[PDB]
Structures are given as C-alpha cells and as structure tokens.
Amino acid sequence: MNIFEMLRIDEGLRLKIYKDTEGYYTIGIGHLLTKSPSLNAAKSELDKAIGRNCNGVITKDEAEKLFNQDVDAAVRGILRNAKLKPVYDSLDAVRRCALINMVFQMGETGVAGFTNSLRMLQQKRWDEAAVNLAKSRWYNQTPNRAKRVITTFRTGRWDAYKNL
C-alpha cells in the first residue's frame, strides 16, 4: 500500500462534477474545484484546471493527472510549512502517509491547527495522540475516514486499509 492507493480508498473516483461531504463542488479523486455555490463557477474552474472544454466531465486519465498534482502539492506544502515539517521528518514511512492524507483533506492550514496532536505525534505518544485527534470536527463529520487515519497513526501499520 502507498499514499496513492490509500487516498484513492478514502476519496473514491468520480468522473462527473459532484458535491463534497461538505457540499462543495469536486471532481476526480477528491479534487476540490470551488467553495462557491454555482455549478457555473465550478465548470469554469474545471476547464481552467484541465485546459479544455469539459462540460463538467473528465476522463480517468485527467482525474489521475489532477491526483498526481494534488499529492505532490500536499507533500511540498508539508515540507514548506514550519509547523508541519518537523513532525513529518520525525515520522516513519507509514505514519508519514497519514499526515499527508490529513493535509490533502483539510489543507496545510487546517492540519497546522492541530497543535496538541502534532506535539504528541512528534513525541511518539501514539495512543495519546489518537485520543486527541478524535476530539475534532474532522472526526465527528467524517468518522469512518478519520478512524482509518487515526489507526494508521496509532499502529504505524496498514491494517485499517486491509479491510477496505
């Protein structure tokens, strides 16, 4: 298992513009297009993103291309972030995937806000950090996914994703 396979389990693949758990316009493998309520604003962002007139629909190929860019940007954002970098560097390869997953879902900013859990992950207090991460809007709004990510940080293994 790797970051791509992991995210693809969590996000799914949809070739037609769709709405987020949050109600936001998205396409592909969890590629948010706009937080704006117009399908029209979304379509426009889509065409801008792909470089063609898509009419709200993309190919598998275009979905994977957007996915590769998004993953690359998530990693690079972690590496550029003063709060995230040190945690990332401290972690093993599997746990690094769990932090990447959070950044992809919620953005650098959002994750950098989990001050206390970050501190615990740096200290390698796995059980404590898993309890602290669960105390969040994130866990309450998308519990099955948060639970997979959390198990990943707790164990350092891919068990949560075996089932799936």
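For all residues, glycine too, the Cβ spot is worked out from N, Cα and C.
As written in Swiss-Prot, here are the features:
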{"type": "MUTAGEN", "residues": "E11 to A, F, H, M or N", "note": "Complete loss of enzymatic activity"}
{"type": "ACT_SITE", "residues": "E11", "note": "active site, proton donor/acceptor"}
{"type": "MUTAGEN", "residues": "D20 to E or Q", "note": "Loss of 99% of enzymatic activity"}
{"type": "ACT_SITE", "residues": "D20", "note": "active site, proton donor/acceptor"}
{"type": "MUTAGEN", "residues": "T26 to H", "note": "Facilitates transglycosylation more effectively than hydrolysis; covalently bound substrate"}
{"type": "MUTAGEN", "residues": "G30 to A", "note": "Almost complete loss of enzymatic activity"}
{"type": "BINDING", "residues": "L32, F104, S117, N132", "note": "substrate binding site"}
{"type": "MUTAGEN", "residues": "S117 to F", "note": "10-fold decrease in enzymatic activity"}
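Take the Cα of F104 (substrate binding site) and measure to each of the mutagenesis positions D20, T26, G30, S117: the nearest one is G30.
The mutagenesis positions considered are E11, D20; of these, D20 has the fewest other C-beta atoms within 10 angstroms of its C-beta. You'll find the Cα of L32 (substrate binding site) roughly 4 Å from the Cα of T26 (mutagenesis position). Neighbours of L32 (substrate binding site), defined as other CB atoms within 10 A of its CB across all chains, total 17. Looking at the residues that bind substrate per the record, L32, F104, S117, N132, the two CA atoms farthest apart are separated by 27 Å. In space, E11 is the closest of the recorded positions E11, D20, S117, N132 to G30 (mutagenesis position), judged by Cα positions.
By neighbour count, meaning other C-beta atoms within 10 Å, the densest spot among the recorded positions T26, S117, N132 is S117. Using a 10 Å Cα-Cα cut-off from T26 (mutagenesis position), the recorded positions that qualify among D20, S117, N132 are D20. Comparing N132 (substrate binding site) with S117 (mutagenesis position), their Cα atoms are 6 Å apart once rounded.
On a Cα basis, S117 (mutagenesis position) lies 23 Å away from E11 (mutagenesis position).
Distance between Cα atoms for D20 (mutagenesis position) and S117 (mutagenesis position): 26 Å, as a whole number. Considering other CB atoms within 10 Å as the measure, the emptiest surroundings among the recorded positions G30, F104 are those of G30.
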